[PDB]
Amino acid sequence: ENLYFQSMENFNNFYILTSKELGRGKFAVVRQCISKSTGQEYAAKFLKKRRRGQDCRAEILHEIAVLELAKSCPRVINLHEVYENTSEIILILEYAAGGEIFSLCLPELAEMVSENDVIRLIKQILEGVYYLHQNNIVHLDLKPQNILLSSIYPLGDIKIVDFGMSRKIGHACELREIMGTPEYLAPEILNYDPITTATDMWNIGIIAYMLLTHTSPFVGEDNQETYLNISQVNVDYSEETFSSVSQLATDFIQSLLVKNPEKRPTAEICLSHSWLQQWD
Ligand SMILES: Nc1ncnc2c1ncn2[C@@H]1O[C@H](COP(=O)(O)OP(=O)(O)OP(=O)(O)O)[C@@H](O)[C@H]1O
Ligand SMILES: [Mg+2]
């Protein structure tokens, strides 16, 4: 097997790896690396080319194409360089120093994020999702772990990552889809309906929900109850959980967490919701 991207020797000569491990999947690892010429921090995502006996190089090439297509979009992480060795393709990505937006969804940071902050972050996410949709790209993995922040103090800007699930609209629901963290799946996935831009809008409702209440809207005692809640769209909107959340935000969330994907507004409409029309 011949290599397509720059040799590993070039990587070791231009970049420095640190002990800082930013993320570890089963066939991917994200390490912090630093340029030797500029000392600028980057994120090096190592992707194994073989997964479960299957040669997945073509799948990696797809994720690179999508990163390239959205380079002009500030809300999508930028791809700086690509390297390759025997078993890995290495993506050098713009470093997001703020980390996952999932941190803001936990009760221990609820006291530093206000409604005004959530409005800005949701507006930025919608901007990036609007771009992807305009290019017939559906992320299909818009969970808080795949949406990062440029900085945390002060709260920075949105950077969407992880395009391994990206597809053209209308693709067929494959096993890879209906096998993610159950609580972030859309009802149409469990039904095996085809892929639609509306699937990403469902996840945007979860993001907004978790940022404002700091709880998951669909997780249950076990996976079975999680699936039941998703298909039944059983979401807690009680006064206890929403005593401090505005009605406009409640309306925004409820318009996106609807079973029928047809009834969900598009990314362009969401940007016109009264809740986001805040004269910052
Ligand atoms: N550019 C980056 N800057 C900072 N942290 C990053 C960056 N890219 C990824 N991470 C972190 O690494 C973690 C894993 O990265 P990523 O989500 O892109 O791949 P993965 O989900 O683990 O694997 P796969 O794409 O094969 O499903 C992310 O949750 C995020 O916290
Ligand atoms: Mg991920």
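One-based numbering along the chain as shown.
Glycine residues also receive a Cβ, built from the backbone N, Cα and C atoms like all the rest.
Look at Swiss-Prot and you will find 16-276 tagged as domain 'Protein kinase'.
Residues or ranges marked as ATP binding site by Swiss-Prot: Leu22, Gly23, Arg24, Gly25, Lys26, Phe27, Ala28, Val29, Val30, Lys45. Taking a C-beta cut-off of under 8 Å and a sequence gap of six or more, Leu22 (ATP binding site) has these contacts in its own chain: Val30, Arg31, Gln32, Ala43.
The note that Swiss-Prot attaches to the published mutagenesis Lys45 to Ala (Swiss-Prot position 62) is: Loss of activity and of apoptotic function. Same-chain residues at least 6 positions away in sequence with a Cβ under 8 Å from that of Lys45 (mutagenesis position) are, in sequence order, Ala28, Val29, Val30, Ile90, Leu91, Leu93.
Feature annotation from Swiss-Prot assigns active site, proton acceptor to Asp141. In the three-state DSSP classification, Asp141 (active site, proton acceptor) falls within coil.
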(request) Tell me which binding-site residues (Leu22, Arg24, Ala28) have a Cβ under 6 A from ligand 1; sequence order is fine. (result) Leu22, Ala28
(request) Quick one: pull the CA-CA distance for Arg24 (ATP binding site) versus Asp141 (active site, proton acceptor), whole Å only. (result) 16
(request) Would you kindly give the Cα-Cα distance separating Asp141 (active site, proton acceptor) and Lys26 (ATP binding site), rounded to the nearest Å? (result) 16
